[PDB]
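Undergrad: Structure in structure tokens, see below.
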Amino acid sequence: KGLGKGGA
Amino acid sequence: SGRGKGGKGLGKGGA
Amino acid sequence: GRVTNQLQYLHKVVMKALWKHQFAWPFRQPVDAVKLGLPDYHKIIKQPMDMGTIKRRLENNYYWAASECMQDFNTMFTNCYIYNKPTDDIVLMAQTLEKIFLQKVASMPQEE
Amino acid sequence: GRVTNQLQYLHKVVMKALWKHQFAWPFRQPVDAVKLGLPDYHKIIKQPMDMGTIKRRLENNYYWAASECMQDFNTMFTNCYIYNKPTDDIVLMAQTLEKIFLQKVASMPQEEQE
């Protein structure tokens, strides 16, 4: 279900 | 969108 | 309108193919968050889109250019990827429909 | 292995535009799971795709038809929406790029030939 790159 | 809740929704069901 | 060849194509080739596809049924009406038990849906997805809406729009000449219709198809698929877990069947169904969408759009006539 | 007018359009008009876009920089090379601290990336994304790989496939005549190339663009964007959280800036970046992609594909010349 992801971990992601961010925001923010 | 998709925008509001970061994670990943909750979903419709898997396999 | 007179209907551009591009929008005619989107209606008679692209929507024709998607609407009847065996994976299309989750996509034919707006997502019903209450029915599906999805209290977060409208928190995450700010622009719901579904084939019934796109199809109606094609039927009523709501679209000014092909790219506007193509955007609606894209938003519908993208909502799906963004909201659902990577492992949900719906993601696979969306990926399959979208591949057809792109295959057909590859052969869509020139504008003007 | 083919050169077509549509593949040339995809290389020289579409990719050139996306490549130089201000949001393109995370997409120009394979995702680096080590550099970015994403040890789950390759467990979720089974078919990594990036513009560098697409561009190189265009330059080496890897594609037979434009549709094959359009499918790779699609996988790249789809990996991004699938892996990342909805609230991640990368998602908005992908959406911006993919709108250009679709816009440019709508103007692709339609004598599929060469």
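Shown for chain C, in order and in Swiss-Prot numbering: 73-184.
Quick check of the header: X-ray crystallography, 2.0 Å.
Each Cβ is built from the backbone N, Cα and C atoms, and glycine gets one as well.
Checked Swiss-Prot, it gives:
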BINDING   C:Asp112, C:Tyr155, C:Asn156, C:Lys157, C:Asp160, C:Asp161  protein binding site
DOMAIN    C:74-180  domain 'Bromo 1'
MUTAGEN   C:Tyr113 to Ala  Abolished binding to histone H4 acetylated at 'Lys-12' (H4K12ac)
MUTAGEN   C:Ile154 to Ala  Partial loss of homodimerization; when associated with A-182. Abolished binding to histone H4 acetylated at 'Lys-12' (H4K12ac)
MUTAGEN   C:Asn156 to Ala  Abolished binding to histone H4 acetylated at 'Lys-12' (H4K12ac). Abolished binding to histone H4 acetyl-methylated
MUTAGEN   C:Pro158 to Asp  Abolished binding to histone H4 acetylated at 'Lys-12' (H4K12ac)
MUTAGEN   C:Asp160 to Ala  Abolished binding to histone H4 acetylated at 'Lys-12' (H4K12ac)
MUTAGEN   C:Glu170 to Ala  Loss of homodimerization
MUTAGEN   C:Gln182 to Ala  Partial loss of homodimerization; when associated with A-154
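Describe the structural context of these features.
TA: When secondary structure is read from DSSP and collapsed to three states, C:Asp160 (mutagenesis position) falls in the strand class.
According to DSSP, C:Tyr113 (mutagenesis position) sits within a helical segment. When other Cβ atoms within 10 Å of the Cβ of C:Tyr113 (mutagenesis position) are tallied across all protein chains shown, the result is 21.
C:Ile154 (mutagenesis position) falls within a helical segment according to DSSP.
The local packing around C:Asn156 (mutagenesis position), expressed as other Cβ atoms within 10 Å of its Cβ over all shown chains, amounts to 26.
Its Cβ placed at the centre, C:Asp160 (mutagenesis position) has 22 other Cβ atoms within 10 Å.
Of all Cβ atoms in the shown protein chains, 22 besides its own fall within 10 Å of the Cβ of C:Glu170 (mutagenesis position). DSSP gives C:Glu170 (mutagenesis position) a helix state.
Around the Cβ of C:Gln182 (mutagenesis position), 13 further Cβ atoms fall within 10 Å across all displayed protein chains.
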Undergrad: At the level of the C-alpha atoms, what whole-angstrom distance separates C:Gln182 (mutagenesis position) and C:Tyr155 (protein binding site)?
TA: 34
Undergrad: Please report the three-state DSSP label of C:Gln182 (mutagenesis position).
TA: coil
Undergrad: Would you kindly give the Cα-Cα distance separating C:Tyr113 (mutagenesis position) and C:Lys157 (protein binding site), rounded to the nearest Å?
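TA: Here the two Cα atoms are 12 Å apart.
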